[PDB]
Amino acid sequence: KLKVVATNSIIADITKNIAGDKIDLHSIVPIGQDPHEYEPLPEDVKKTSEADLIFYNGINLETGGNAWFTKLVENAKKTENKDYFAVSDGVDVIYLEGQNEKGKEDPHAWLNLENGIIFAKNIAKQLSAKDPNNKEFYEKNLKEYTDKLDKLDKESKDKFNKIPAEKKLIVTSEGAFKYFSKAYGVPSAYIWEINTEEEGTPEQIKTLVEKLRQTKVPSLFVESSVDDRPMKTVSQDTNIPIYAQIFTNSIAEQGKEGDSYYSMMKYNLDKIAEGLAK
Ligand SMILES: [Mn+2]
């Protein structure tokens, strides 16, 4: 079987939905772990060295800071667009502070379903190229999978468009939902910008509190993977409740709610549409 390596559980789950049991799949960043600044273990080094095909997010998720993915593919003698592929190729990139320069791409593309569809298309393309015997199987699965994501995308856009505009604001700790905001027409507000060193300072908290007091947003949200003390403080200082915990960097453990890219996004979209209609 084709030996495939995915850098994280989101990419691995999309790959499973396209390839099923036709491949030997290894995921580096485990469920619930941080896909930025991760430290690969010897098993990840060995599996990457043996892989036929490697999938990574790109757009600086795994190549910024410690550049753990760059070190991994360099030590494995794997070549870009031959052995390893960025599944984000083709997304309409967002840049930090709206400044279009290499290195300023915002990595959080999968938080809108159109980009999850692009990820899937890139995965199906490269699986079909490396394993042409299963090309028809991968294309059938790609069509079924992207139909499922597209239906969820259309339903959620219809729900957000109904929400009174004065309520439509997605508030999270990190500014990680800019792709979500662009796709769904829901502006973002947050405590700290992407790549901030000190997360949840008194200055950051005070700044968001002052912004939110001038809005009618009825609910705040908090990422399940972050320390919730900064958002709890914002919630108490603004008197706006935290409606739900939401997924950002990972799917959930198998058997739990949100244990796939689709179910993670359905959970987020359901909780945010519900919370903002309050
Ligand atoms: Mn992030």
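To match Swiss-Prot, the residue numbers of chain A are left as they are there, and the shown ones run 32-309.
The way this entry was determined, per its header, is X-ray crystallography, 1.5 Å.
Just so you know, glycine gets a Cβ as well, placed from its N, Cα and C.
As given in Swiss-Prot:
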type: VARIANT; residues: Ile62 to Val; note: In strain: NA-1383/97
type: VARIANT; residues: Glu81 to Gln; note: In strain: NA-1383/97
type: VARIANT; residues: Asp83 to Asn; note: In strain: TIGR4
type: VARIANT; residues: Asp120 to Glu; note: In strain: NA-1064/97, NA-1383/97 and NA-1508/92
type: VARIANT; residues: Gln130 to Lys; note: In strain: NA-1064/97 and NA-1508/92
type: VARIANT; residues: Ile148 to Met; note: In strain: NA-1383/97
type: VARIANT; residues: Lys193 to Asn; note: In strain: NA-1064/97, NA-1383/97 and NA-1508/92
type: VARIANT; residues: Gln285 to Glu; note: In strain: NA-1508/92
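Overlay of Swiss-Prot feature records on the structure.
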residue	record	Cβ neighbours (10 Å)
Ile62	variant position	17
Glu81	variant position	12
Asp83	variant position	17
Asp120	variant position	14
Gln130	variant position	7
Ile148	variant position	21
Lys193	variant position	9
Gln285	variant position	8
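Checked against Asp83 (variant position), the variant positions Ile62, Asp120, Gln130, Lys193, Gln285 differ in C-alpha distance, with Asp120 being the nearest. When the Cα of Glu81 (variant position) is compared against those of the variant positions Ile62, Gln130, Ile148, the shortest separation belongs to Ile62.
In this structure the alpha carbons, written CA, of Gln285 (variant position) and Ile62 (variant position) are 9 Å apart. In the three-state DSSP assignment, the secondary structure recorded for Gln130 (variant position) is coil. DSSP gives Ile148 (variant position) a helix state. The closest partner of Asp120 (variant position) among the variant positions, by CA position, is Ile148; the full candidate set was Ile62, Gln130, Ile148. In the three-state DSSP reading, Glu81 (variant position) counts as helix.
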